[PDB]
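Q: Before I ask anything, here is the structure I am working with.
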Protein chains: 2
Amino acid sequence: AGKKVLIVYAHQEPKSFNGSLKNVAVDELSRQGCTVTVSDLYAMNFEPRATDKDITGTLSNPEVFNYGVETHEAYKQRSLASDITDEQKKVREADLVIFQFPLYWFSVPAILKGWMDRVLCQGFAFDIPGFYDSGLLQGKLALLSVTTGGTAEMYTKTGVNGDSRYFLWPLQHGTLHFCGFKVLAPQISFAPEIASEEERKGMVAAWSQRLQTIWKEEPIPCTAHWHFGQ
Amino acid sequence: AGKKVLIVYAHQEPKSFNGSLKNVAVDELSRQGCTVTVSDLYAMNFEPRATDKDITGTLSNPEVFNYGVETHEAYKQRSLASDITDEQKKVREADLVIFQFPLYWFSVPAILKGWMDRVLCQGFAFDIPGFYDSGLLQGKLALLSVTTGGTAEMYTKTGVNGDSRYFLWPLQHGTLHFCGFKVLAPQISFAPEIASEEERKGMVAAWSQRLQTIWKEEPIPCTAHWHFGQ
Ligand SMILES: Cc1cc2nc3c(=O)[nH]c(=O)nc-3n(C[C@H](O)[C@H](O)[C@H](O)COP(=O)(O)OP(=O)(O)OC[C@H]3O[C@@H](n4cnc5c(N)ncnc54)[C@H](O)[C@@H]3O)c2cc1C
Ligand SMILES: Cc1cc2nc3c(=O)[nH]c(=O)nc-3n(C[C@H](O)[C@H](O)[C@H](O)COP(=O)(O)OP(=O)(O)OC[C@H]3O[C@@H](n4cnc5c(N)ncnc54)[C@H](O)[C@@H]3O)c2cc1C
Ligand SMILES: COc1cccc2c1C(=O)c1c(O)c3c(c(O)c1C2=O)C[C@@](O)(C(=O)CO)C[C@@H]3O[C@H]1C[C@H](N)[C@H](O)[C@H](C)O1
Ligand SMILES: COc1cccc2c1C(=O)c1c(O)c3c(c(O)c1C2=O)C[C@@](O)(C(=O)CO)C[C@@H]3O[C@H]1C[C@H](N)[C@H](O)[C@H](C)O1
Ligand SMILES: [Zn+2]
Ligand SMILES: [Zn+2]
């Protein structure tokens, strides 16, 4: 069990709850002897915008810019911007990719959305054909570790926000599964801002605890039924 | 009449199918006598990252940075960065906000995600109280005009991508409904890229044609049931 983990981390403040979850991941995975890398997006001033700056070569059509076409061709030619290919190396080497982030509008913060848009390009993360179970990152695991303002009860079928799993669909299925990841069950730390000090440490320790045995876990069945029920 | 429309547009290429949909909207709504404003995020090099540059002057806590709180206060205290307040003014004035974008990872392109993250701050778009039915943008309509790479066949309950309504939930319900918008039926232009000019013109025309009677429309019931039910 010599494993490589990439944590893609998206919080502005090292002393945040997200920051603590990120750090206990690094501590506990390091302790196990795993190889660990963190992409700290805000600290890298990570570029989120999909633009023609992401290709440095001769464009396939320089008069009508098609991001998807130009990045696919640029990946094959190796003329992608280097901040993109630096992240791809990290992914390629990883056995597990953990995403650590606060929920922003039922989704990831824009800086991490940009990571997904720019890094997971055609040719690297998927092809046509070559997606979902035939996606190019098959054999890798991914895991969303999410924090929320709202409560667990708010994130139920009958609660105001609907079930937590509803908002996971575009990320777990439309992105990770599409790229061929197997998806481990999400870690959702609900409403730490509201929680007591003891409840906070508890949530942190539950994460650290889960990580002790993460390599023994099976992935979820990443299906409409899992996310939405019958 | 005197209706005000903001189009928030997220495409790199003026000649794109998205560009054409935005321009038809400008043309037809202008023709009707509406007041029309376009936020061209890519042309504006719109900042998507939520950072402490979003607050001008001195922060409520320069030691430990909490984006939500710092921007809550800054809105209340009129100290938000001008790119944000410029956008908020456009929204405040609008009766209808149309979002025009290609689908990126079952969601909006990161640059548009950044607009939602940074522009729809606490105190402007929502508060305790005032969310969902009572959110601070009540009285306004919102409409998502999405283009996809995938076919309508794939975006069904049993198709590989699941029902298009599944990916609408975080946008329509978690974001737009949450802020008080009444949400018009989405405009989904499926797989323009592989369609014939005959079918493309048809999609553009349905859009122009739909815009003729947009102000007569009923909002969808923006419910978990509308999105996931039978
Ligand atoms: C733009 C935006 C959009 C948002 N959209 C949504 C949304 O759609 N849905 C939703 O539910 N929420 C939403 N939120 C709220 C957001 O998800 C939460 O504020 C976020 O998840 C909280 O995590 P945090 O790291 O920022 O918390 P923090 O405020 O950093 O943490 C809470 C407390 O934990 C303490 N702490 C830190 N380390 C430890 C430690 N190791 N042990 C114990 N305590 C510790 C911190 O000091 C802090 O007091 C949004 C917020 C923003 C800004
Ligand atoms: C990072 C990334 C992530 C993506 N994720 C997804 C995803 O999760 N799911 C998914 O389904 N797809 C996804 N896509 C694909 C994407 O949604 C489609 O490529 C996009 O919607 C195509 O729209 P467009 O405006 O760019 O098309 P274009 O290529 O610009 O347009 C299609 C054709 O219509 C022509 N046209 C333009 N104007 C007119 C007109 N007025 N009348 C007639 N014809 C006209 C254009 O010239 C062009 O030839 C992703 C793409 C990228 C780059
Ligand atoms: C755009 O963000 C959202 C979008 C959709 C839903 C939501 C949110 C959201 O931000 C959010 C919250 O921030 C919070 C909650 C929440 O449900 C949501 C959403 O559902 C739960 C909460 O309000 C309580 O439990 C109150 O007792 C605490 C928390 O607020 C935090 C953040 C601020 N510091 C706030 O002033 C208060 C002190 O606690
Ligand atoms: C990260 O993007 C995605 C994420 C999840 C699902 C999807 C996509 C996606 O991009 C996507 C597509 O781009 C395309 C399709 C699609 O289903 C998806 C997703 O489901 C359908 C398509 O392949 C055909 O209908 C061909 O007959 C055309 C189209 O391909 C685009 C790009 C190809 N390189 C080629 O240029 C083709 C003409 O258009
Ligand atoms: Zn899946
Ligand atoms: Zn709703």
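All residue numbers given for chain A refer to Swiss-Prot; the residues shown span 2-231 in order.
Note: Cβ is positioned from N, Cα and C throughout, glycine not excepted.
Taken from Swiss-Prot, the feature FAD binding site applies to A:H12, A:18-21, A:104-107, A:148-151, A:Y156, A:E194, A:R201. For A:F127, A:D128, A:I129, the entry in Swiss-Prot reads substrate binding site. Annotation source Swiss-Prot lists Zn(2+) binding site at A:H174, A:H178, A:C223. Here Swiss-Prot describes A:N162 to H as a published mutagenesis experiment; the accompanying note says: Loss of activity toward CB1954, no effect toward menadione.
Could you give the neighbours, burial and distances for every feature on this list?
A: A:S21 (FAD binding site): 21 other CB atoms within 10 A of its CB, across all protein chains.
Other Cβ atoms within 10 Å of the Cβ of A:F127 (substrate binding site), summed over all protein chains shown, number 20.
The Cβ neighbour count for A:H178 (Zn(2+) binding site), using a 10 Å radius and every protein chain shown, is 23. According to DSSP, A:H178 (Zn(2+) binding site) sits within a helical segment.
Sequence-distant neighbours of A:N162 (mutagenesis position) (same chain, six or more apart, CB under 8 Å from its CB) are A:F107, A:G151, A:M155, A:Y156, listed in sequence order.
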Q: Which of these binding-site residues, A:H12, A:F107, A:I129, are close to chain B by Cβ (under 8 Å)?
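A: Cβ contacts with B, in sequence order: A:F107.
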Q: Ranking the binding-site residues A:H12, A:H174 by other Cβ atoms within 10 Å, which is at the bottom?
A: A:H174
Q: Looking at the binding-site residues A:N19, A:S21, A:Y105, A:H174, A:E194, whose Cα is closest in space to that of A:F127 (substrate binding site)?
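A: Checking each of A:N19, A:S21, A:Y105, A:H174, A:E194 against A:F127 (substrate binding site), the shortest Cα distance is to A:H174.
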Q: Near ligand 1, which of the binding-site residues A:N19, A:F127, A:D128, A:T149, A:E194 have CB less than 6 Å from any of its atoms?
A: A:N19, A:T149, A:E194
Q: Give the distance between the Cα atoms of A:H12 (FAD binding site) and A:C223 (Zn(2+) binding site), rounded to the nearest whole Å.
A: 27
Q: Using a 6 Å cut-off on Cβ distance, which of the binding-site residues A:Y105, A:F127, A:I129, A:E194 come close to any atom of ligand 3?
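A: Only A:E194 meet the Cβ criterion.
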